[PDB]
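Participant: Quick one: this structure, given as structure tokens, is what I'll be asking you about.
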Amino acid sequence: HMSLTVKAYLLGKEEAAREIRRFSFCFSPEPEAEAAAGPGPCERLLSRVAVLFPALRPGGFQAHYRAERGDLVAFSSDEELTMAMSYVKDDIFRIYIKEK
């Protein structure tokens, strides 16, 4: 039932913030149980970022998240999401959006 706002940062050519948008997410593991054919959180988030950041391709982009070291790690799997949230202690998940 809990909620979690995910902040996305658009990066152009000079890695400069192009557009900023956020969306309310559910603390749940996945939206569906039958429809879900493997993924869940990743496919869900990547879905919003697309409709939220129409400036680039719909599915032609990779979301990079900062790690314990700070470096960027292009994630694209639910297993990677569950870990990304492990870093942030608050209810805000920040990520770096980049169009392929």
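The first residue you see is number 1, and the count goes up from there.
The backbone N, Cα and C atoms fix where each Cβ goes, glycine too.
These came from Swiss-Prot, pasted as-is:
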MUTAGEN   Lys7 to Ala  Loss of interaction with PRKCI
MUTAGEN   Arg94 to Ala  Reduces interaction with PRKCI
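Mind mapping these onto the model and telling me what they sit next to?
Facilitator: In this structure, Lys7 (mutagenesis position) is part of a beta strand by DSSP.
Summarising the environment of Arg94 (mutagenesis position), the number of other Cβ atoms within 10 Å of its Cβ, over all protein chains shown, is 16.
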Participant: Far apart in sequence but close in space: which same-chain residues, 6 or more away, have a Cβ under 8 Å from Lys7 (mutagenesis position)?
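Facilitator: Spatial neighbours, sequence-distant, of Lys7 (mutagenesis position): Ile20, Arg22, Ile92, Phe93, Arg94, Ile95.
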